[PDB]
Amino acid sequence: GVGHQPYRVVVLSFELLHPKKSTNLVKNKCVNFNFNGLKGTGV
Amino acid sequence: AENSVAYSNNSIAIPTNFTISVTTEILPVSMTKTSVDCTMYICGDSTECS
Ligand SMILES: *[C@@H]1O[C@H](CO)[C@@H](O[C@@H]2O[C@H](CO)[C@@H](O[C@@H]3O[C@H](CO[C@H]4O[C@H](CO)[C@@H](O)[C@H](O)[C@@H]4O)[C@@H](O)[C@H](O[C@H]4O[C@H](CO)[C@@H](O)[C@H](O)[C@@H]4O)[C@@H]3O)[C@H](O)[C@H]2NC(C)=O)[C@H](O)[C@H]1NC(C)=O
C-alpha cells in the first residue's frame, strides 16, 4: 500500500549564519540602483 | 641703503634734467559669480532627504 511503499526523503538542515536575482538593466531613466551593495540614485 | 642729505641753511639742490616714467598698477575689480542649490547639493536625488 501507500503507507508501506518506500519513499525517498531529503532532510536539509540549515545553518542560519550567512543573493537576490538581478533585474533588467534600464538606461536613460532615473532609477534607484543596487550594484553589488553599492546603492545610489541616478540615470 | 644708508643715506645722509647734505643739509645746510644756504644750500639748495635743483634738478637740471628729467625723465618720464610709465609705471604699472594692477587692481582687482570683480570675482567669480557662483550660485548654489539646496537639495541638489545637500541630499541630491533623494525624496525622503528632501
Ligand atoms: C638729459 O637727459 C637726456 C636723456 O636722459 C639726454 O638727452 C639725450 O639722451 C640720449 C640717450 O642717452 C643721447 O643719445 C645717445 O645715447 C647713446 C646711448 O644709447 C643707449 O641708451 C639709450 C637710453 O639712454 C637707449 O635707448 C639705446 O638703445 C642705447 O642702449 C650714446 O651712445 C650716444 O653717444 C653717441 O652720440 C654722441 C653725440 O650725441 C657722441 O658724442 C658719442 O661719441 C656717441 O657717438 C648718445 O649719447 C643724446 O645724445 C642726448 N641728447 C643730447 C643733446 O646729448 C640729455 O643730454 C640730458 N641733458 C640735458 C642737458 O638735456
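The numbering of chain B matches Swiss-Prot: 701-750, in order.
Per deposition record, electron microscopy, 3.4 Å.
Even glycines carry a Cβ here, placed using N, Cα and C.
According to Swiss-Prot, the protein carries these features:
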VARIANT   B:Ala701 to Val  In strain: Beta/B.1.351, Iota/B.1.526
VARIANT   B:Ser704 to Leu  In strain: Omicron/BA.2.12.1
VARIANT   B:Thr716 to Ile  In strain: Alpha/B.1.1.7
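B:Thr716 (variant position) is surrounded by 4 other CB atoms, counting those within 10 A of its CB over all protein chains shown. Look at the Cβ of each of the variant positions B:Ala701, B:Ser704 and count the other Cβ atoms within 10 Å; the largest number goes with B:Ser704.
The CA atom of B:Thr716 (variant position) is located 21 Å away from the CA atom of B:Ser704 (variant position).
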